[PDB]
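All remarks here apply to the structure that follows.
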Amino acid sequence: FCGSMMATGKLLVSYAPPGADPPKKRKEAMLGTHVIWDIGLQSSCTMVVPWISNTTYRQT
Amino acid sequence: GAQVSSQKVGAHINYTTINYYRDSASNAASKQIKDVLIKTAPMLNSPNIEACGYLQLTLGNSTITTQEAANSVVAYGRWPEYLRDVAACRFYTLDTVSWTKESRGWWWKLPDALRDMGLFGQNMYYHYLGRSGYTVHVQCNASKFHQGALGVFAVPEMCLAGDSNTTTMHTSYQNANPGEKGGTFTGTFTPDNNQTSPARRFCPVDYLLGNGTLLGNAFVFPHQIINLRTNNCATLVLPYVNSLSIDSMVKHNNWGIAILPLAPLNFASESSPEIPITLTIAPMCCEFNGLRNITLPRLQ
Amino acid sequence: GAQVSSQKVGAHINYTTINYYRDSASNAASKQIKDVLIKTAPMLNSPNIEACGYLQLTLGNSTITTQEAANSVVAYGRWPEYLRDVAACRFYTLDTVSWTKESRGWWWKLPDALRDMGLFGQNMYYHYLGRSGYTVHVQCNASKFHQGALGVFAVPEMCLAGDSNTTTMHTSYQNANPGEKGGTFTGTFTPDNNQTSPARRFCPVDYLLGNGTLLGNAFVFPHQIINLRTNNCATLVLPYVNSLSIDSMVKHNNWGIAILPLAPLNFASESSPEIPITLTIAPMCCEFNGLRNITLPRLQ
Ligand SMILES: *C(=O)CCCCCCCCCCCCC
Ligand SMILES: *C(=O)CCCCCCCCCCCCC
């Protein structure tokens, strides 16, 4: 977050494993793997997208 | 079998008792520092995730990132636990509401508010019985130039008052159960006068906690305060509370979440400000029972 | 590091080997009574719930009452097991079909046939990945004066042939996946000649197992026979079989259930008899993964 110190807010970061309609709304993103980021408290935020696949490896 | 014991005395000798009957019910009633600031019964006073011995708050794939924690409370000092002797139960974020200079307050009911949340909701309607605890995370940020205070109350068996003055206990199942949507508080009682075709719904007056008791005393209930000055979020850890070990989630709501402006929202100088309040709730240590065909309610 | 070993000899001396390369792939190929009636590799021959060491058959609230059991088989000698290193998974009874003097046969696919079965189906569509084994219980009774024989075949990766002779591998997802309903076999190949607006579906010829191979050899697959004379039901215990530990249940069907009249239904003297065949199937040792918003397929 490269905004100002006086700025505050909460964002939701999400990861949805394949097989359904790609999320167009918070309501559905909410349902998958997610993190809630508080901008005001800390400037940066990390989310790990854990390896979840049917196949052993994926193609490039 | 005569029972001898110390008499209830002043502070400057005893009495005798014999039980005449076989059933204990027949028995007479058996009658039973340094720092004043300390609570006699802490748990009755709203402890912290900290204060009983228990940041990234995570359930299944869902996860809260929280510094705020002295701002948490474990209802009745009791942590959620399995009916003793699952990733349908995770964090669900409900539709965000808006706090304004004229909001009187908001209410929700559990499990009701979660009835349509993914596999949780499904599990609820496919089973006769279900039990669950909850983690309620209220989110509400503003600037250092904004001001206001939210009172977040978790009420056990939160029965609310109805709109009618001609008939009682008459709020319809549909109206009593708003789902995620919410349900809201009002500043004044407005009796549903339409006799013939009744509204059949609640009329919750704010200063009376929508139930005939004074809001100022709502703090005897598991609660937490969001003071815009000091903190932007509150976390309530709620145990399964009931007169039963397990019950019908469809017929009965265990907990009520009430959010009221203890101190009105204000900003810099704008005549009419606004800020969002988002509720993220997760069911805990949860379990279901008595599987069969699905319940299809007439919610309308 | 020279490796010396016994030469492949007749029956009335050895050779030497050295590996020149770092990758095993580079390596040369390394080449490796009393009662004849005994099987070299039994498991490849369709064992019983009995024959590997393993009546009321029960899963969750669901339960089969069975004397019939010598009539059971554990596919590939392998019992269902958890992806190692739940009462959504129980017995579901599908829509009953009717066996007549002219039926050519029936087919179903797993998980597909179970896609709408209570919480199982839900779990399937809310997750990216899922795996499961199955207990297939085929039910079909008649009288001591009826006759006939059903061949119940469990086929791994049961790819079926299509209706077109102008284009290949073109059966639509919708048509390939019938759900519980079924899908049926035919006595003759009828090429979908409608060029412009293609039927895009399977055309499964019975004597060719709907896949280009002779039905008479279908017995190399995990199977069981219902001979109306001797037994009225068959039970197949199916393991999760795949080139992967877990996969997409929505994109891919693991097992195929094929039921064909090895010997035609006949009764007393009625020119046209009928008897019901009911399939009750239960998912086993089952597990799901990668929860998110629900999959809403275009099944039509
Ligand atoms: C223990 O109780 C033994 C001593 C009992 C004293 C005997 C006199 C009690 C008279 C009342 C007993 C009959 C009441 C059912
Ligand atoms: C074990 O291998 C030690 C004895 C090896 C015999 C030496 C002659 C082998 C010549 C081939 C080695 C070079 C091939 C990469």
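Residues displayed in chain C correspond, in order, to Swiss-Prot positions 2-13, 25-44, 57-78, 83-113, 127-341.
Placement of Cβ uses the backbone N, Cα and C atoms for every residue, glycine included.
Cβ-based neighbour count (10 Å, all protein chains) for C:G2 (mutagenesis position) stands at 5. C:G2 (mutagenesis position) falls outside any helix or strand according to DSSP and counts as coil. Looking at Swiss-Prot, you'll find the mutagenesis C:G2 to A noted as follows: 100% loss of myristoylation. Impaired viral assembly.
For C:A3 to G, L or V, Swiss-Prot lists a mutagenesis experiment annotated as follows: No effect on myristoylation and virus growth. C:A3 (mutagenesis position) counts 7 other C-beta atoms within 10 Å of its own C-beta, drawing on all protein chains shown.
Quoted from Swiss-Prot, the note on mutagenesis experiment C:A3 to D is: 50% loss of myristoylation. Severe reduction in specific infectivity.
Here the residue is the original one, but Swiss-Prot notes a mutagenesis experiment at this spot, C:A3 to H: No effect on myristoylation. Severe reduction in specific infectivity.
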